[PDB]
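J.: Quick one: this structure, given as structure tokens, is what I'll be asking you about.
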Amino acid sequence: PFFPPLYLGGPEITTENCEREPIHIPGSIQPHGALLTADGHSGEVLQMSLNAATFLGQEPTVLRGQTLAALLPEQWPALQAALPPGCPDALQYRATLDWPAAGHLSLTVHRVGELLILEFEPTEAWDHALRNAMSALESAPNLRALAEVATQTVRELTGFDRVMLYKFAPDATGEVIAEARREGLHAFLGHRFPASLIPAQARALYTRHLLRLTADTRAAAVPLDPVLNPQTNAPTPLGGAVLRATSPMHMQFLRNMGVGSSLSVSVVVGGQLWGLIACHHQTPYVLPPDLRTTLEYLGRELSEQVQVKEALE
Ligand SMILES: *C/C=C1/C(=C/c2[nH]c(/C=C3[NH+]=C(/C=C4\NC(=O)C(C=C)=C4C)C(C)=C\3CCC(=O)O)c(CCC(=O)O)c2C)NC(=O)[C@H]1C
């Protein structure tokens, strides 16, 4: 079972207890976006990432306690309709806000219990691609070809320096079984790794929340304020928030591997984590929301295609 998070006096994680880190409730986010939580009935803004002004242009003391009716008058009625209390946690509301001065902000919202979790990120245009990518996966005649096509297709869509298919064995060790990578980079094909490098609670989370990333492996996490949800005096669930701060153990692993940006998408087969599409860039690199949506759709397709193929064998 999970340790309490650090801000509730839980132990700091070492290689003796990798699996006990409550990675879903870090109480902090990555600084390339901003996050608010709001009461799912009143729309009262309950928590804000400390960088909320970088993205929203508001007075911090003014942000907290303001309602979404006042802050986002156009979107609030849409949110009430799209994410009513009792709706599935998997539902997402997305909108583009045109009012920010630097450029458009992309808003992603999901509900966890009585909380709306609002994620704000800069908009960025990105180059039919999804349909062709899906067809490429479907056209692969066997699992080996499917792995090859998946890595190639994801690399083409993203421009990541390295895209791997990381496959789990029954003992939860992992192996890179397919790869597409930048010219002149060493291969990771055939490399095998202990189960602890993607520990059991991470693998469980990844069976439910299918994409996660670290946009900048040297960027300090930005606290939520207050860190505890005022509704509960308990941690805010961030497992479904792409902006969730990454485990420091994993941040360090990535930096030691020469990785500046990391992203993976789950391959889930029979409710089990079959593997990951695991991506690296050597520098920081922020993929925009619409491209992440494309990758999520491809992960679901890859999962379905692995499942169909393994069934027919
Ligand atoms: C003692 C704890 C440690 C630890 C825990 C840990 N690891 C993750 C997440 C990931 N680890 C990954 C591992 C690899 N990526 C690679 O490219 C390779 C080999 C080529 C390996 C072995 C991967 C892919 C992930 C998924 C996240 C991502 O794609 O970037 C977590 C959870 C991270 C999070 O979601 O917050 C944790 C807690 N890692 C260790 O190495 C040991 C020391």
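Just so you know, the numbers here start at 1 and follow the chain as drawn.
Method reported for this entry: X-ray crystallography, 1.3 Å.
Every residue gets a Cβ built from N, Cα and C, even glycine.
Taken from Swiss-Prot, the feature tetrapyrrole binding site applies to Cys18. Sequence annotations record features per position, and here Swiss-Prot assigns domain 'PAS' to 20-88. Listed in Swiss-Prot is the mutagenesis experiment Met249 to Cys (Swiss-Prot position 259), annotated as follows: Binds PCB (in vitro), but difference spectrum is altered. Quoted from Swiss-Prot, the note attached to the mutagenesis of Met249 to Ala (Swiss-Prot position 259) states: Binds PCB (in vitro), but difference spectrum is altered. Mutagenesis annotation in Swiss-Prot: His250 to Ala (Swiss-Prot position 260), described as 100-fold reduction of chromophore-binding activity; the structure shown retains the original residue. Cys279 to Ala (Swiss-Prot position 289) appears in Swiss-Prot as a mutagenesis experiment; the accompanying note says: Binds PCB (in vitro), but has aberrant spectral properties.
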J.: Over the unmodelled segment of 4 residues, figure out how far apart in angstrom the Cα atoms of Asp127 and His128 are, rounded to whole.
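T.: Distance between the Cα of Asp127 and the Cα of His128: 9 Å.
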J.: So how many of the residues in the domain 'PAS' (20-88) end up helix, strand or coil by DSSP?
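T.: Going by DSSP assignments, the domain 'PAS' (20-88) contains 22 helix, 15 strand, 32 coil.
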J.: Closest of the recorded positions to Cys279 (mutagenesis position), Cα to Cα, picking from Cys18, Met249, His250?
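T.: Minimum Cα distance from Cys279 (mutagenesis position) across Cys18, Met249, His250 lands on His250.
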J.: To the nearest whole angstrom, what is the C-alpha distance linking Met249 (mutagenesis position) and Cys18 (tetrapyrrole binding site)?
T.: 8
J.: Give the sequence-ordered list of residues that share a chain with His250 (mutagenesis position), lie 6 or more positions from it, and have CB atoms under 8 Å from its CB.
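T.: Correct list: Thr214.
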J.: Which of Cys18, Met249, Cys279 (the recorded positions) has the most other Cβ atoms within 10 Å?
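T.: When each Cβ's neighbours within 10 Å are tallied, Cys279 tops the list.
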